[PDB]
Amino acid sequence: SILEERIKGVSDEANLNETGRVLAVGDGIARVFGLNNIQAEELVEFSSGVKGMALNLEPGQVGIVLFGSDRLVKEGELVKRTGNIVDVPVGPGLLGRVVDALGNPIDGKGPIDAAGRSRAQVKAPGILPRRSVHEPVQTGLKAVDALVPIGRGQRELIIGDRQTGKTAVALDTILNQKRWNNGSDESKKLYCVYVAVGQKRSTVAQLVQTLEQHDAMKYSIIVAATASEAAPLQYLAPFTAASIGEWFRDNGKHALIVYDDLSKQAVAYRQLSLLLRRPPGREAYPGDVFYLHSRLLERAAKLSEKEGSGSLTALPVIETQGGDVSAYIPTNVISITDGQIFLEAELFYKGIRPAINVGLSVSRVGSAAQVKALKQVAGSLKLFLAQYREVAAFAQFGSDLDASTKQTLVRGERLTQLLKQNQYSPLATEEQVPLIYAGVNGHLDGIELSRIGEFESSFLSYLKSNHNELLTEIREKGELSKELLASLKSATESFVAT
Amino acid sequence: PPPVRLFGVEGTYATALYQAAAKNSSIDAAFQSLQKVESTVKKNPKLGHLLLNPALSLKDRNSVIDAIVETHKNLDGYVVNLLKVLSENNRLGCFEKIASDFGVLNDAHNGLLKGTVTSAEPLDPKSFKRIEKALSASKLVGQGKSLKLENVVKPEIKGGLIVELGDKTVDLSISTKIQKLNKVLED
Amino acid sequence: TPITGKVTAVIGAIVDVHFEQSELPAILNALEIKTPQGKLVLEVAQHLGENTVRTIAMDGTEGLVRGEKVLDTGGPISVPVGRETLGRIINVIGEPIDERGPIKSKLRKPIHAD
């Protein structure tokens, strides 16, 4: 009919496979009608030039989250299916590269020499595909190594009030990884991937500058998604960082991924979800926020002997927004992670730097990922510190303290001063084993509290001068034998009068 | 307000159409035109039923309306005002739904009732007739109302019958009795 | 050609306009509705489809007659910039509110910038 012909005239003339037409857009979240060959999690190329992946598939409207800005999108445009679930180039070339979420070099060190591409979501290594955690990981902070050991594969959460040099605690780990990196044997090396999500371009710029200053960008990869850059790209940013890590892990290389801060990932998913209009959960975070964090974190592992040796180690960082340990985003992560390394703001002011709150800091997986020697010296270090804490409470109720209590107190004070150590100064195990030996064997108890730091500096210098043979052995065999214990005992005694 | 109120949107349209055309006392005309346009939608099976999908604009929609009155200008006109309304409210996916709903209201106005004899298999015509007679005889069909008793085949209901009309049913079926029987022997 | 529209709604200072043609101002374009208050400058923030945008109104919404013509300024609101901005007090949409006459400006720049 003339009617039927005219209907053909007004017909869409697209089968809406490989294409579909935008129909409402704004708030950075488009909504398209069409795309009936859409694959979930696929990347869809807007004809504005924008690409946005698609996260919501509705019974007529595919909800495509823009990666770009909406000021280039205009309603009624066609979007054409990329036909690919999101994937990033992964390779050796990422070493010494800052890259944005879509893997574009944003430091302009030109193209990434990518040996593969990988996918944003990848199922975690199974029960059978893992072997138990043997190797240590040292941050060169005396407190971390001694109190809450880090092992390859293990997930340890750095948690504590925001911007208490939150970035810096993690950065210290990167700095001590200079010692293995400079050396040889890649199974003893950790390549380091520092992921910075939601931080200002200037903050990132400071990070790259510090890393270049310590020449640690000779082994670092920086995956970035700055604050300005879109919320979908921010949501995608930890998961594609993970993919970059998995390439190292897969190659059998042991590496470590810092995810700073996941707290901003949660905000990103919040924005995204609430503008995909999924019903929001407690604290305005949907329920699969627990899932979001869990799937991300469990892709760190120490692979079974069968499946090589490579271990991605993870250090998530959650910046607590009040120190409320019951906040939803903190609660979820705490359950997920293998250890928690709580910091305390007051202790930062108290001058304990790093400000690790030793009592709130735990490592569930525990010792079997720290140097055998260091295990020996720090044997009762935990107990002493805990006793110091208990005693300290008693001391502040001003009750008369007997000498036995004051033995604890005196030992305790020295230990606290021993923990302190200014930022950006890693310390090798060979020179942490003596200091902890000295403390636990009470050689520090005598010397005056004010000059403990001076003594520490000097003690190390003395061992460097005289018992540098002893130091070489502590490095080489990494366990204190009877002979070493006696040598070390004598050495400490020798410099016990300073 | 006119008898029988079908709750639910699109039947809010139907109710309006019904009541409007009842008050214009041109329900047969409306019904007839509705059948014709429903038929011409069905008989425009591609490119006029497969483009009842939303995507078209208001302006593109207006030209769809023009095509609808182009297919036959034998339309009642109250239903042409309804067509305009549906275009303006930008829904027409539920167009035949509204037609069907108007049909229920209309044939309620006529008095006609529908029933059902779901069974596992199509029964005797004798059974059909006897039940139709019986239902008409019984107070169940009040009279001044008619019964289109429809046997349907539902193999899922094993044998039996269920007589249905006026939201009142008598279900003498083997499956249901079996259910109660199985249960009584679980005691 | 002037991209006309009408004011479908005035729900607070979040007026919604309905462009009546397929020429559709993009998100972060700016529109002027002329009023006996001079005009109101609004900025397109959503397209709600079927050529009905939802626009933030950057000037006070009072007395708007629902169904009031709109005209498209195009692109973000363009302020006036210069070294001649010095000493001037410049309004939200950019006007000489220090009233030393019209701001002499060479280049006018869009409010939104990446």
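Chain A is numbered as in Swiss-Prot; shown residues: 47-544, in order.
Including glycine, each Cβ sits where the backbone N, Cα and C put it.
Here is what Swiss-Prot says about this protein:
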- A:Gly206, A:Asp207, A:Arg208, A:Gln209, A:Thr210, A:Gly211, A:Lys212, A:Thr213: ATP binding site (BINDING)
- A:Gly291 to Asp: In ATP1-2; growth-defect (MUTAGEN)
- A:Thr383 to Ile: In ATP1-1; growth-defect (MUTAGEN)
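Annotated features taken from Swiss-Prot, shown on the structure.
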residue	record	Cβ contacts under 8 Å, 6 or more apart
A:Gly206	ATP binding site	A:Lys212, A:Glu365, A:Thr366, A:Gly369, A:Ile387, A:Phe388, A:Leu389, A:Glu390, A:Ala391, A:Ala401, A:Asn403
A:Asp207	ATP binding site	A:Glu365, A:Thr366, A:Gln367, A:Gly368, A:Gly369, A:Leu389, A:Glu390, A:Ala391
A:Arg208	ATP binding site	A:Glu365, A:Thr366, A:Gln367
A:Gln209	ATP binding site	A:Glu365
A:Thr210	ATP binding site	A:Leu389, A:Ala391, A:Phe394, A:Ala401
A:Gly211	ATP binding site	A:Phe394, A:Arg399, A:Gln469
A:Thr213	ATP binding site	A:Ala242, A:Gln245, A:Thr249, A:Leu253, A:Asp306
A:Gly291	mutagenesis position	A:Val239, A:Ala301, A:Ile303, A:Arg345, A:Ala346, A:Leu358
A:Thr383	mutagenesis position	A:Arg201, A:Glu202, A:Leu203, A:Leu343, A:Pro362
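Classification of A:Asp207 (ATP binding site) by DSSP places it within a strand. In this structure, A:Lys212 (ATP binding site) is part of a helix by DSSP.
Under DSSP, A:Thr383 (mutagenesis position) is assigned to coil, being neither helix nor strand in the three-state scheme. When other Cβ atoms within 10 Å of the Cβ of A:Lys212 (ATP binding site) are tallied across all protein chains shown, the result is 21. The ATP site, placed at the center of the C-beta atoms of A:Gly206, A:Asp207, A:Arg208, A:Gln209, A:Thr210, A:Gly211, A:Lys212, A:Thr213, has further neighbours from the same chain whose C-beta lies within 8 angstroms: A:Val215, A:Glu365, A:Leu389.
Taken residue by residue with DSSP, A:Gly291 (mutagenesis position) is part of a helix.
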